[PDB]
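> One structure, pasted below without further comment.
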Amino acid sequence: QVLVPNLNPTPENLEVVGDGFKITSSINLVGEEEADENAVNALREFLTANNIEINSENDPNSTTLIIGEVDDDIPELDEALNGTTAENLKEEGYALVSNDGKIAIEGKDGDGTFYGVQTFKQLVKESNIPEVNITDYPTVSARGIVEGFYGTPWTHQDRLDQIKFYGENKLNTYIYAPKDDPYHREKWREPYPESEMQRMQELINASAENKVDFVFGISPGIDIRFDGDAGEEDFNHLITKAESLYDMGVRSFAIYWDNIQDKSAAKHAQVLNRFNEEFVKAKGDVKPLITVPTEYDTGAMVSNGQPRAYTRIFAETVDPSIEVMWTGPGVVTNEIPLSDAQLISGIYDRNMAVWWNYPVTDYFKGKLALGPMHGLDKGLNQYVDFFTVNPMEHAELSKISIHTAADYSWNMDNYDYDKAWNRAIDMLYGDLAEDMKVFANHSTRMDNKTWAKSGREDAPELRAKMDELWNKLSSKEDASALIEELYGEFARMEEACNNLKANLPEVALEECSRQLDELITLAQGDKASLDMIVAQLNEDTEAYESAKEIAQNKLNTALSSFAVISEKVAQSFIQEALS
Amino acid sequence: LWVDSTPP
Ligand SMILES: *[C@@H]1O[C@H](CO)[C@@H](O)[C@H](O)[C@H]1NC(C)=O
């Protein structure tokens, strides 16, 4: 019997229907001449990578794999689904069935067929597949990443890797909008050089290969002129730029207005509407235009239940076809409750797009944001139809958070942040997942002490034990069992972080080594903190003073190092013990 | 001005 492995995202409807089977050494492939080109290539690569030949002539002893879209006239597929259909599903959905030596994939469309193969790829372990009946489809129909942070833009290879990763997790959107790319913002009028354009072409091609809608962003807000001959000239500049990316295959565009001095709401929206008419609609194979207003968090948009001036005029003028992005109640913020969605959607008489600013860390660069999607309402799909996260300048470790994004936006009402968090790390880290959880667990909360606060609280079960110790100590109860429990946790953080340092691949390790060092320092200072507690209990002053120097030395090292981790837990524990 | 989205 073959267990269903970890799947991401969680398919909507899955049922085990059999004991499972081993897929034979080579397989009959059916419908691959009519099925989505990209789904077939995904399937082809996976089969090659796992040493599974495709037969030329049908072999009735071989596992048979049938693939195609609803709109393909292929009746051998309908027979293999055994009454399961993708016809009645929403766009991007698919059905998948494995019983009795056959595997059938019917996508509602090509996108759906590709995602069906992605699921197939996750179900197969060492040739063994479970026998199941799936129908699956996304809650939110635009899902992915806006590369829109300040600081060092992702490299070409970062982006190429990211896009393979989106495909494998059914994320369909990638917005190219890095703040520090001069040709995106500071110098938005200027053409990309020929070699930068050749890296774009590779990016566009890999997007299409992976079913990702590549969105070309531009932020002209710095200095765009709106009126007369200058307004024309500057508008023609948007057009030439968008057109040169159109000419390489781009079919989604964004025009952004965040973090700029000019607050001409009508002018902003007028530029959007013009571009929408003269480019987006005229081209006719271009997806809806995307934007972010100069006011983009509820705090900056709304005053005492009512839109501020900029927002109100912007919402009045902006064509209903355009996607408007907002970050929630603040820029970086604990939650988007349903009621916040409802309020903003209301001002806009439309379904909104979320620009979720987590795991981005450009505003507090010493800490890694390595937790799940958190504080996002599970009924958010009522007012949101477009969901993207803003990742860290660290592409590799951004994967943990984004992994949970795939799950939240695909299967929203089923989303369980802690389960999805454990899954992400289980799927990404393999042999090292247990240790990676130990470390990552301390690096989920982002807090700059002023305007930016978001994410699941750092290692909460450990904070709870830390608090039950001070409770048991001040009300003089026997704490000696908690103390031994805590020595274990602290020794474990050190053991785990050392294992990560020894065994993480360069790609991960080059992103988080300073924070591993930081957590070992804190774990060690926590151990001494406990030693300080125990020598206070034992009225032993020689041993208290020297565990106090050690604790002070560790905390001194963590406070002045660049790396930041576990501020309110492992770090605060040492500050607590020194009073 | 503008190295993150610090409010004004
Ligand atoms: C402001 O917020 C984040 C965090 O600094 C930043 O990366 C982003 O580019 C800015 N814009 C928006 C719309 O969030």
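All residue numbers given for chain A refer to Swiss-Prot; the residues shown span 40-618 in order.
Determined via X-ray crystallography, 2.8 Å.
Just so it is clear, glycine is given a Cβ too, placed from its N, Cα and C backbone atoms.
In case it helps, Swiss-Prot gives these features for our protein:
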type	residues	note
BINDING	A:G187, A:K218, A:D297, A:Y335, A:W394, A:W395, A:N396, A:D401, A:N429	protein binding site
MUTAGEN	A:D297 to A	99% decrease in activity for 4MU-NAG
MUTAGEN	A:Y335 to F	Strongly decreases affinity for 4MU-NAG. 99% decrease in activity for 4MU-NAG
MUTAGEN	A:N390 to A	No change in activity for 4MU-NAG
MUTAGEN	A:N396 to A	Strongly decreases affinity for 4MU-NAG. 99% decrease in activity for 4MU-NAG
MUTAGEN	A:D401 to A	Strongly decreases affinity for 4MU-NAG. 99% decrease in activity for 4MU-NAG
MUTAGEN	A:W490 to A	Strongly decreases affinity for 4MU-NAG. 97% decrease in activity for 4MU-NAG
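Help me see these features in their spatial surroundings.
When secondary structure is read from DSSP and collapsed to three states, A:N396 (mutagenesis position) falls in the coil class. Here A:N396 (mutagenesis position) comes close to A:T366, A:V370, A:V371, A:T372, A:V428, A:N429, A:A491, A:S493: these same-chain residues lie at least six apart in sequence, with C-beta atoms under 8 angstroms from its C-beta.
A C-beta separation below 8 Å, combined with a sequence spacing of at least six in one chain, links A:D297 (mutagenesis position) to A:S258, A:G260, A:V331, A:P332, A:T333, A:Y335.
When secondary structure is read from DSSP and collapsed to three states, A:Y335 (mutagenesis position) falls in the coil class. In the structure as shown, the Cβ atom of A:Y335 (mutagenesis position) sits within 10 Å of 24 other Cβ atoms.
The Cβ of A:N390 (mutagenesis position) has A:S384, A:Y422, A:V423, A:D424, A:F425 as same-chain neighbours under 8 Å, each 6 or more residues away in sequence.
Under a cutoff of 8 A between CB atoms, and with a sequence separation of 6+ in the same chain, the neighbours of A:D401 (mutagenesis position) are A:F188, A:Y189, A:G190, A:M431, A:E432.
Counted within 10 Å of its Cβ, the other Cβ atoms near A:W490 (mutagenesis position) come to 16, all protein chains included.
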> Name the recorded positions, out of A:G187, A:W394, A:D401, A:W490, that lie close to chain B, meaning a Cβ-Cβ distance under 8 Å, keeping sequence order and answering 'none' if none do.
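Sorted by position along the sequence, the hits are A:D401, A:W490.
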> Of A:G187, A:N390, A:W490, listed as recorded positions, which ones have a Cβ less than 6 Å away from ligand 1?
A:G187
> Rounded to a whole angstrom, what is the C-alpha distance between A:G187 (protein binding site) and A:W490 (mutagenesis position)?
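Each residue's Cα considered, A:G187 (protein binding site) and A:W490 (mutagenesis position) end up 19 Å apart.
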> Counting other CB atoms within 10 A of each CB, which of the binding-site residues A:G187, A:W394, A:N429 comes out lowest?
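A:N429, out of the binding-site residues A:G187, A:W394, A:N429, has the fewest neighbouring Cβ atoms within 10 Å.
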